[PDB]
Amino acid sequence: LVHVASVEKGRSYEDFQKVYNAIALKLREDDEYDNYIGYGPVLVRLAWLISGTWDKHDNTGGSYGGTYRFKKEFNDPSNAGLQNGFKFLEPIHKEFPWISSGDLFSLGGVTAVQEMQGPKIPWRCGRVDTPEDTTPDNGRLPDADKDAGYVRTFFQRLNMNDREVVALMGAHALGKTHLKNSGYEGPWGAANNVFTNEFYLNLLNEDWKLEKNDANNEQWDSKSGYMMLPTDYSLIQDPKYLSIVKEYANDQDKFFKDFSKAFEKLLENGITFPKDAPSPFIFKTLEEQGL
Ligand code: HEM
């Protein structure tokens, strides 16, 4: 399959900036969500999950098609709890009905990160809604109860190497797990709605205890009240991963640059951008525009 990016007819940068500003104003207003964490986290998770079904082998899945809109994908057990990000974007879509779904789902992740003080993520428009039959089957998203090998292997399918995997995982600094959703419970740190290298620090500085939770699954618990999934923990069990965790724990900048590149790639996987395609856009935050 070849998925060529096709710009929404007659729209430009300014048009996308407006979609971004709307998502952003809504993030600021609906701040009570999940006990005051806000929807930032959940949006970031939404953008990763619609992008993560990609398969470098036959080019199926990935962000392009906005397949998450279909029942099959929408009811994926691994996407439990994403319905909240969806419901949050709906009114935005209603306001800007010419944007494709894939472009919207992905733009929300960028918006969330940038408004939560993370780095600027260049983003590209062009995703095109595809038919319900292009919807990927469930089971392509990762399990959390595994080790570093499973992780390396899994990631490979999305074309990401070690450095990319570690950078992307630092997104775990945001939000938290929910028993009802994933069988895991608790946040990964304290500033759960601000984008920082906290994840790396917690992983290296806390005194973690393995324990089983109320869903009868194992998780690493810290006395600070934080948690880490086996997959996150695996980052300090693997020597190659561990040196990267260290690097990030030590340099937020680095982490920010690496995350930015990785995140964009992840969201662009499976998409072909013609040479005439516009450059990636860099949106201003609400703050940069004085709004
Ligand atoms: C092996 C890789 C991954 C696994 C196994 C994993 C698994 C999980 C699980 C089990 C949840 C908690 C869901 C809940 O109960 O609500 C979670 C939440 C989250 N995921 Fe990951 N995840 C992975 C990779 C990623 C990546 C690459 C990103 C983005 C770069 C992502 C961003 C997050 C965010 C931001 C949250 C919090 C959502 C919220 O607070 O509602 N994670 N992840």
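We're sticking with Swiss-Prot numbering for chain A, so the shown stretch reads 71-361, in order.
Positions of Cβ are set from backbone N, Cα and C atoms, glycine also.
Features as listed in Swiss-Prot:
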- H242: heme b binding site (BINDING)
- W258 to F: Substantially diminished activity (MUTAGEN)
- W258: active site, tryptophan radical intermediate (ACT_SITE)
Quick one: pull the CA-CA distance for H242 (heme b binding site) versus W258 (mutagenesis position), whole Å only. 7
With neighbours defined as other CB atoms within 10 A, the best-packed of the recorded positions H242, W258 is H242
